[PDB]
Amino acid sequence: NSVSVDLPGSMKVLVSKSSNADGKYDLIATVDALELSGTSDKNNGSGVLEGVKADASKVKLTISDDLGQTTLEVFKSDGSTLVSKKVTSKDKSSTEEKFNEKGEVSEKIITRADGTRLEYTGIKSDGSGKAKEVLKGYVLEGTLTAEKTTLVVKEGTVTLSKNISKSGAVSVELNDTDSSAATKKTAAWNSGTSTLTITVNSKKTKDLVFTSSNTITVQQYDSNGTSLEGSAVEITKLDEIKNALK
């Protein structure tokens, strides 16, 4: 009498096989221990469902028309102000937000399809906060502002910064307080190839590639400072980034 549909974000909805006299389908969904119910124009699992937690919190689940997006929202008991919101997008990334007493976002966790994460905590009304990127094998720590996320690794006199612009573009910069032209590191960012080239005393030393799989590779140049040698190695721990900056 009804069709079961699996939903992005580990949920499931039951849909009536045929519509009522208003043309609408009934929906019942299970979300952890909670039962939600609602209606829809389609028979495919899309629609809007509501329920109440044992503590009187209102819950709403919205499923996009194409079943590609789900939004799970938790509100205060009068349903007026958000407490939490989780969205799973069609690219299988996820965004989880918490809201403070006045219902402003105070935390946002973005989980990429590969499981790497951007964690923003202590978010203030100007969109500043603490930031952390969780990669495979290591974590990069830094700050958030409404202009950019800045993740930082330090080694000796060298500071490496991974900046993620507000629109999501990446740029990497290298600062070095070393004043000796023979050993001081400088670096050039090639936005086209996602590659940071480090130079010491007018010779290239290493390429750091920031890949679209959210990994970092390092490859050394020959003694000539002009040709790459060997093959790039994938960073698996923060110590290897620090070693690259020596």
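The numbering of chain A matches Swiss-Prot: 28-273, in order.
Recorded method is X-ray crystallography, 1.9 Å.
Quick reminder: no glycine exception, Cβ is built from N, Cα and C everywhere.
Taken from Swiss-Prot as is:
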type	residues	note
VARIANT	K39 to N	In strain: PBre and 21343WI
VARIANT	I90 to V	In strain: CA8
VARIANT	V114 to A	In strain: PBre
VARIANT	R144 to K	In strain: 21343WI
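Feature map: annotations from Swiss-Prot on the structure.
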| residue | record | DSSP (3 states) |
| --- | --- | --- |
| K39 | variant position | strand |
| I90 | variant position | strand |
| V114 | variant position | strand |
| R144 | variant position | strand |
Under 8 Å by Cβ from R144 (variant position), counting only residues of that chain that are 6 or more apart:
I136, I137, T138, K159, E160, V161
Taking the Cβ of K39 (variant position) as the centre, count every other Cβ atom within 10 Å, in any protein chain shown.
13
Please report the number of other Cβ atoms within 10 Å of the Cβ of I90 (variant position).
28
Cα distance (Å, whole number) from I90 (variant position) to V114 (variant position):
10
Measuring Cα to Cα, how many angstrom lie between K39 (variant position) and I90 (variant position)?
11
